[PDB]
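Notes for the one structure printed next.
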Amino acid sequence: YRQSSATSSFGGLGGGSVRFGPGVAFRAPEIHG
């Protein structure tokens, strides 16, 4: 799940829902840049 986290603007105090593009939510694996 994508957390709203700190932001300049927000819907309200409650977490509510976050609108994100279609895909899957997986833990970030060990990757290299």
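What you see of chain A is 6-38, where the numbers are those given in Swiss-Prot.
Method on record in the header is solution NMR.
Placement of Cβ uses the backbone N, Cα and C atoms for every residue, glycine included.
Every protein chain shown contributes to the tally, and the Cβ of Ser10 (mutagenesis position) ends up with 7 other Cβ atoms within 10 Å. Following the DSSP three-state reduction, the secondary structure of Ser10 (mutagenesis position) is coil. Quoted from Swiss-Prot for the published mutagenesis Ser10 to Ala: No effect on phosphorylation; no functional effect.
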